[PDB]
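Here is the structure we will look at, set down as structure tokens.
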Amino acid sequence: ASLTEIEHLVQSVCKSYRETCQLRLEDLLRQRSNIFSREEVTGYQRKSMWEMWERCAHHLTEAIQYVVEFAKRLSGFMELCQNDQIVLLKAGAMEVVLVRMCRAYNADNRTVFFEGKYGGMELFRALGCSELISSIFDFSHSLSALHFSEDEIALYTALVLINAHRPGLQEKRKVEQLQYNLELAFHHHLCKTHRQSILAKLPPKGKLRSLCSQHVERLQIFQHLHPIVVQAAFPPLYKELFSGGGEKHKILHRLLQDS
Ligand SMILES: CC(C)=CCN(C(=O)N(C)[C@H]1CC[C@H](c2ccncc2)CC1)c1cccc(Oc2ccccc2)c1
Ligand code: NA
């Protein structure tokens with residue numbers, strides 16, 4: 001790689017992210033005053049556990065679909081073989097979503113934008129997975145302290161996805177080369193903007209790994225309690241990525257062949 005090749009990669013990654021960021025940051029910032037009232041919070045707590053699980057799985061599935069589009073527009077991703085594209089998305093799409101979520105998190109009052117308004121952890125009490133919920137809020141709180149720019153989220157989420165250590169990669173050297181160029185693009189941009197200090201403050205990879213692991217652990221607990229709800233009302237892509245065995249569906253393959 002070269003310098004001009006890396007500067008071109010920065011603008012390419014940022015462009016691919018702007019086209020797929022799902023929610024406008026300005027919209028999220030303007031809605032900070034719009035907070036769920038105590039009566040609305042009580043309504044969410046009164047909903048059944050299985051209805052809250054269905055709505056959250058639907059919101060995650062929608063967010064993951066924008067991450068799949070981010071990957072398809074990400075330089076070098078479609079050059080990889082279809083096995084490696086699927087391995088990288090199965091392992092990283094949820095992680096990219098968890099990072100993108102800090103844009104919807106307000107560290108001032110410890111609330112998150114959810115279904116039109118901002119609400120705290122107590123909004124999600126009906127799910128019956130308080131440890132997972134608090135972990136999600138803590139992770140978003142950690143990233144808020146860094147004051148990420150939009151270009152920084154673009155370059156960082158690209159690296160979260162292009163991880164040459166994921167098990168099952170067939171062309172490991174090809175993914176290594178792509179990750180190295182993206183790492184250079186990230187660091188070059190942090191150097192050009194005098195933001196290298198955040199490198200030591202980025203969360204360890206095990207933090208994103210623990211979140212995904214908790215989500216699968218809590219999903220299995222819920223699937224045991226309401227199996228027909230998962231079977232009949234959860235999104236098919238969600239079941240393919242997270243529920244055992246849900247893998248037979250082949251939705252990821254269709255999203256990648258499309259468009
Ligand atoms: C449980 C909870 C606190 C919230 C429900 N939900 C959720 O808010 N989302 C998916 C948003 C993720 C961030 C998205 C976005 C995109 C771009 N810019 C800003 C934000 C917008 C959708 C969510 C979060 C994280 C794991 C998750 O998976 C679960 C969790 C519990 C049960 C089932 C699935 C859902
Ligand atoms: Na934030």
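The chain as shown is numbered from 1 upward.
According to its header, this structure was worked out by X-ray crystallography, 2.3 Å.
Backbone N, Cα and C define each Cβ position, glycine as well.
A 10 Å cutoff on Cβ-Cβ distances gives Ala63 (mutagenesis position) a total of 18 other Cβ atoms nearby, all chains included. Quoted from Swiss-Prot, the note attached to the mutagenesis of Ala63 to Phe (Swiss-Prot position 327) states: Completely abolishes transcriptional activity.
Secondary structure from DSSP puts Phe114 (mutagenesis position) in a beta strand. Per Swiss-Prot, mutagenesis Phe114 to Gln (Swiss-Prot position 378) is noted as: Completely abolishes transcriptional activity.
The 10 Å shell around the Cβ of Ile133 (mutagenesis position) contains 20 further Cβ atoms across the protein chains shown. Record note (Swiss-Prot), mutagenesis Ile133 to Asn (Swiss-Prot position 397): Nearly abolishes transcriptional activity. The unchanged residue is displayed.
Annotation for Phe114 (mutagenesis position): spatial neighbours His59, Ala104, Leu123, criterion Cβ-Cβ under 8 Å with sequence separation of six or more. Distance from the CA of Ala63 (mutagenesis position) to the CA of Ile133 (mutagenesis position) is 17 Å.
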